[PDB]
Amino acid sequence: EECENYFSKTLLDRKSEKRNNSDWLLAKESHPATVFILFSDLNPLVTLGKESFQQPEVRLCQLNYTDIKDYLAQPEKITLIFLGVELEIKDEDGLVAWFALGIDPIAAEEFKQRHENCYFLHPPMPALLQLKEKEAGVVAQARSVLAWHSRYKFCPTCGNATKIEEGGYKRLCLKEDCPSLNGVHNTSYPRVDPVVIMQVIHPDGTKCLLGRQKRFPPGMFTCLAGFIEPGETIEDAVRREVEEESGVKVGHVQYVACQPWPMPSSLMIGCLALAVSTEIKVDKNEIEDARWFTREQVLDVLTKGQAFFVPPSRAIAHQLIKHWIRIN
Amino acid sequence: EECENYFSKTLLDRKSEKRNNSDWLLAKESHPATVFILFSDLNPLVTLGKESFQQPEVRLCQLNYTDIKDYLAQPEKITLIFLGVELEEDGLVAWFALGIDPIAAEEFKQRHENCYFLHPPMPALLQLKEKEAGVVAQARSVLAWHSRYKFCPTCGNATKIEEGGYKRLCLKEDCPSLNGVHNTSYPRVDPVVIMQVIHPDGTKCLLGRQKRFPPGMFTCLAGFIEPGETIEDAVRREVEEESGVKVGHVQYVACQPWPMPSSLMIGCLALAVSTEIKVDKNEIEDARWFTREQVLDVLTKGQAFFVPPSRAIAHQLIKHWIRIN
Ligand SMILES: C[n+]1cn([C@@H]2O[C@H](COP(=O)(O)OP(=O)(O)OP(=O)(O)O)[C@@H](O)[C@H]2O)c2nc(N)[nH]c(=O)c21
Ligand SMILES: C[n+]1cn([C@@H]2O[C@H](COP(=O)(O)OP(=O)(O)OP(=O)(O)O)[C@@H](O)[C@H]2O)c2nc(N)[nH]c(=O)c21
């Protein structure tokens, strides 16, 4: 399967080989064809796009060196990440390099005044679900990496400050005697948080389990999810979280889909699970309510019902719910 | 599927509900039935076990409060993690992991005499029992997080251990990590994709090796999942990046935790759409197509090459392709 769920599609080729090519990156930074994306507090600069009278779609305000040349003069006040090179199979190494630039919110509102037509897409939820399919992944990659730099400014091993390197996909500790510099450790590389999201099916196969936290919007039920524990497997993390939150024992756990979640860095691992019990014992400390919903109740929601609703189609939870109805 | 690959099996129930129950943990710390595992520089204390004339099996030297009571008096010099409760007053066999100074460890090793520390992690950790493996995988992974994430990456200040050793809080009041729920506070899990690339004709498979790899050993191609990247697309990426082979369909096959220090192997069986190999040399020293006969020879008793042990996921995906043929 070729991952399709929102954030799975990109307009770029990561080209990680060009990351340790300082001579190349430096040349592409000043190149005119090079595309730049502006970010303020992990929020991308987007304009509104060629439409005639109809509802206009949100597109990323694609900057060039001409605009961004001024901001680059303060490398201590900015964060530049090389995203990759554009895809163009149809029709100097002619590659459209793409970069991501993080700036101060003091200098950002200054830029927003000059832009006038371009604006920052905030809050990340649900605003980030508006972008184009291929633009989504580019933002998912950008936001995730920038979020790592914004919150991992220091070395967790010794506490000393860190230097950005390898085009923004590495961080080196400046304390010479630090043990992080002796070998290869995760402290230097960017974080990816694995999350399991599961569609639990009743032992009779006619119902499915859905729940909600306190923060969740009123009357909205979704698939149960949780972070994979260290030294734990994908399948056993599914069996754990369902029993922990709802008190429902799980049997077979089948992997179904992939969905990146740039909040800030997370990877949703969608699973279709078969439950072996029927009683629900809600934790209240992890989930406010959990219930068994019949296939008719769900079919009503996925079409146009109802006393409850599920997440949008651009959220993996919705796709696993859709999967069970088709698989029935 | 119920994950079977080495490190997938545990003797415990994690019981994360009991983590924020400080009153309960304190009572179980002094309880006699409670099991303790000693660790020195992420290496567990193991004894040897019974069998006569043949290879003796490696087992964990299961300590009790009677032994460990002295070490607990210095909480600044130790790291205690609540693992979980054994699967079989709330009659539950609590299990803990204790990290100690190598100065105080060699002092204990002298008293133990029969128990010894299982070092180096590779390949020594592959010797343990199936169910003991996962317990070590869980323990080593968490202890390794505490040993290298002693400070807050957001502001640089020191951090406090909490929630039975599954959380770390920054002590700087104005720190933004204390403002909301962030990954800086929780333990790390590094996702890795390991893929079995099948030749477009299905009779061959792609295997490669780095410079560090033991001489003449070829394995499945693997790599870390990039931020904002999917499991399937990370497979299609790494294969083309290392070997220059274009990948088609990517099918998930198996789960395998890798406590080196924290990693989760996501085994996939992928179909190649190209045949030419263009080795990177900066990531892989050599890559080749191996026929099913060449592979069958290795998995039995050949050969000019060999694959990883059966307790490594790479070996299981290789076995999977032979069965699936
Ligand atoms: C990076 N990060 C962010 N959070 C936030 O803290 C909240 C606590 O709630 P939660 O951790 O139970 O969320 P869940 O595990 O279902 O994952 P998600 O729905 O895919 O996000 C989460 O819902 C996130 O908004 C996180 N929460 C936890 N527990 N662990 C993390 O690593 C983490
Ligand atoms: C936690 N960590 C440890 N390493 C070590 O650095 C080496 C660099 O080599 P590698 O990163 O290419 O290993 P691979 O991606 O094939 O993953 P593995 O075979 O499952 O480990 C790895 O082989 C590890 O020994 C790591 N290497 C990288 N790149 N990133 C990490 O997060 C990381």
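Here chain B follows Swiss-Prot, giving residues 115-163, 166-204, 221-434, 437-459 in order.
According to its header, this structure was worked out by X-ray crystallography, 2.9 Å.
Cβ from N, Cα, C; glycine included.
What Swiss-Prot lists as Zn(2+) binding site is B:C284, B:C287, B:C302, B:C307. Other C-beta atoms found within 10 angstroms of the C-beta of B:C307 (Zn(2+) binding site) number 17, with every protein chain shown included.
For B:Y318, B:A354, B:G355, B:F356, B:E370, B:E374, B:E415, the entry in Swiss-Prot reads substrate binding site, with the evidence type similarity to another entry. According to its DSSP assignment, B:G355 (substrate binding site) is in a strand. Within the same chain, residues at least six positions away from B:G355 (substrate binding site) with a Cβ under 8 Å of its Cβ are B:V324, B:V325, B:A366, B:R369, B:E370, B:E373, B:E374.
Swiss-Prot lists B:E370, B:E374, B:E415 with the feature Mg(2+) 3 binding site, giving a large-scale study or a structure entry as the kind of evidence. Secondary structure at B:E374 (mutagenesis position), as computed by DSSP, is helix.
Cβ-based neighbour count (10 Å, all protein chains) for B:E370 (mutagenesis position) stands at 24. Summarising the annotation, Swiss-Prot assigns Mg(2+) 2 binding site to B:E370.
One mutagenesis experiment catalogued in Swiss-Prot, B:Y281 to A, is accompanied by this note: Loss of homodimerization; when associated with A-283; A-284; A-287 and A-384. Within 10 Å of the C-beta of B:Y281 (mutagenesis position) there are 21 other C-beta atoms, taking all protein chains into account.
Under the three-state DSSP scheme, B:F283 (mutagenesis position) falls in the strand class. Where Swiss-Prot documents B:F283 to A as a mutagenesis experiment, the accompanying text is: Loss of homodimerization; when associated with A-281; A-284; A-287 and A-384.
What Swiss-Prot notes for the published mutagenesis of B:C284 to A is this: Loss of homodimerization; when associated with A-281; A-283; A-287 and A-384.
Under DSSP, B:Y318 (mutagenesis position) is assigned to coil, being neither helix nor strand in the three-state scheme. Annotation of the mutagenesis experiment B:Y318 to A in Swiss-Prot: Partial loss of decapping activity towards NAD-capped RNAs.
For the published mutagenesis B:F356 to A, Swiss-Prot gives the following note: Loss of decapping activity towards NAD-capped RNAs.
Among the mutagenesis results in Swiss-Prot, B:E370 to Q has the note: Loss of decapping activity towards NAD-capped RNAs. The residue drawn here is the original one.
For the published mutagenesis B:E374 to Q, Swiss-Prot gives the following note: Loss of decapping activity towards NAD-capped RNAs.
B:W390 (mutagenesis position) carries neither a helix nor a strand DSSP state and counts as coil. In Swiss-Prot, the entry for mutagenesis B:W390 to A states: Partial loss of decapping activity towards NAD-capped RNAs. The structure shown retains the original residue.
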Filter the recorded positions B:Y281, B:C284, B:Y318, B:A354, B:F356 down to those whose C-alpha lies within 10 angstroms of the C-alpha of B:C307 (Zn(2+) binding site); answer none if the list is empty.
B:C284
With 2 residues left out of the model, how far is B:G434 from B:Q437 at the Cα, in Å?
5
Just name the recorded positions among B:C302, B:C307, B:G355, B:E370 whose Cβ comes within less than 8 Å of a chain A Cβ; none is a fine answer.
none
Unmodelled stretch of 2 residues - C-alpha distance in Å from B:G163 to B:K166:
6
Recorded positions near B:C284 (mutagenesis position), in sequence order, restricted to B:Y318, B:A354, B:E415 and a 10 Å Cα cut-off:
none
I need the CA-to-CA distance for B:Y318 (mutagenesis position) versus B:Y281 (mutagenesis position), whole Å please.
10
Residues within 8 Å of the B:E370, B:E374, B:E415 Cβ centre (excluding the Mg(2+) 3 site residues themselves):
B:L353, B:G355, B:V371, B:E373, B:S375, B:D412, B:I416
Spatially, which candidate from the recorded positions B:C302, B:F356, B:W390 is nearest to B:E415 (substrate binding site), comparing Cα atoms?
B:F356
What Cα-Cα separation, expressed in whole Å, is found between B:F283 (mutagenesis position) and B:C302 (Zn(2+) binding site)?
8
